[PDB]
Amino acid sequence: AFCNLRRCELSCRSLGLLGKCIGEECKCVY
């Protein structure tokens, strides 16, 4: 099961920040 990092970056760009895949899950960081 991929954490889909290139889909994560989009979802964090809606906040205005980068997406990181860590512990098999997408999370955004300021």
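So this one's solution NMR, going by the header.
The backbone N, Cα and C atoms fix where each Cβ goes, and this holds for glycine too.
For the published mutagenesis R6 to A, Swiss-Prot gives the following note: Small decrease in cytotoxicity towards Jurkat cells. In r-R6A-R7A; 1.74-fold decrease in cytotoxicity towards Jurkat cells; when associated with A-7. Here the residue is the original one, but Swiss-Prot notes a mutagenesis experiment at this spot, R7 to A: In r-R6A-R7A; 1.74-fold decrease in cytotoxicity towards Jurkat cells; when associated with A-6. In GS-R7A; 2-fold decrease in cytotoxicity towards Jurkat cells; when associated with 1-G--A-1. Among the mutagenesis entries in Swiss-Prot is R13 to A, noted as: 1.45-fold decrease in cell death of Jurkat cells.
Residues near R7 (mutagenesis position) in space but far in sequence (CB under 8 A, at least 6 apart, same chain), listed by position: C26. Considering only the mutagenesis positions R6, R13, the Cβ with the fewest other Cβ atoms within 10 Å is that of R6.
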